[PDB]
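**Q** The structure is given below, and queries will be raised subsequently.
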Amino acid sequence: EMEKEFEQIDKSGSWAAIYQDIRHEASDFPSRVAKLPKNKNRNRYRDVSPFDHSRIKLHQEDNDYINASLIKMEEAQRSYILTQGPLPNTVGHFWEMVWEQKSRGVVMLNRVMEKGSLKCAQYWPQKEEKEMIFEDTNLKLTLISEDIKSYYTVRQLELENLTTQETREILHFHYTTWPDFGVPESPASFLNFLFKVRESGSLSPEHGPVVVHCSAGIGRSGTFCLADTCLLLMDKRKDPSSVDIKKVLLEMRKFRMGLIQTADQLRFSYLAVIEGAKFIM
Ligand SMILES: CCC(=O)Nc1nc(C)cs1
């Protein structure tokens, strides 16, 4: 059981060691499309690339590339799109992907500015009466409502395909309190946020996969998917304690490199799953 594994690693301070074994065992697949010179300005970080086998393709004939991966967790019946925070020049591609994949929710785990630098373009409207038009992908985005809470904001957006005049409602879940350095002290507000996303129907199989992002789409975004999938497997299995976090993480790393960036994020993922298991047993 993970609770006892947690105390062992914590009392022995072996987190950096566990983390390094995960790094060593992780899959490595080609990412040739990401490294084409015509895609250089579609990547925020030169060392963070989607694998070719799991990359999301845009339905535009010119250039189908976006820095985004489909993570398919077969046993949990959960899919996620993990992507980078959009760049000034990829905001149109971002919303095209949302439209094409039939996503109902966007989960954002970063602030636009952190540590005095821009981590993400401002890719949604700040006011009801000032809608955004993405001329390159022919989409219009309107803010419908905004509910600001202590730890997160939920926004109701209308996305309109200007080509077909179809409209969809998208929910934007913005976790606003992840600290600039390290991880939250307690996983309580992160779990509360994860339950809120679940309650919305955004993670349900009726819809396309949820879009999850931070700045690179591997660290905080990794923690989100890892916690959700681990808690769902504990509901599904005859024996909840057969769930090995390390195995689940390695299965997720087949689909996108680098998920969980630090030993601290790994420890936080254990704590989130351990605490979430109480509200589930
Ligand atoms: C007021 C904004 C808001 O909370 N919209 C939501 N709709 C659902 C279904 C969950 S949250």
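The residues of chain A that appear here are 2-282 by Swiss-Prot count, in order.
Determination method: X-ray crystallography, 1.8 Å.
Backbone N, Cα and C define each Cβ position, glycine as well.
Not my notes, these are from Swiss-Prot:
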- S50 to A or D: No phosphorylation (MUTAGEN)
- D181 to A: Substrate-trapping mutant (MUTAGEN)
- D181, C215, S216, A217, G218, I219, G220, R221, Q262: substrate binding site (BINDING)
- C215 to S: Catalytically inactive mutant; abolishes sulfhydration (MUTAGEN)
- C215: active site, phosphocysteine intermediate (ACT_SITE)
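Could you tell me the structural context for the features on the list?
**A** Long-range Cβ proximity for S50 (mutagenesis position), meaning a same-chain Cβ under 8 A and a gap of 6 or more residues, is found for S32, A35, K36, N44, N68, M258.
A C-beta separation below 8 Å, combined with a sequence spacing of at least six in one chain, links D181 (mutagenesis position) to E115, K116.
Look at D181 (mutagenesis position): DSSP puts it in coil.
A sphere of 10 angstroms centred on the C-beta of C215 (mutagenesis position) encloses 26 other C-beta atoms.
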**Q** What residues, ordered by sequence, lie under 8 A Cβ-to-Cβ from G220 (substrate binding site) and sit at least six positions away in the same chain?
**A** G259, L260, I261, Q262, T263, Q266
**Q** Out of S216, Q262, which of these binding-site residues shows the lowest number of other CB atoms within 10 Å of its CB?
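**A** Taking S216, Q262 as the binding-site residues, the minimal 10 Å Cβ count falls on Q262.
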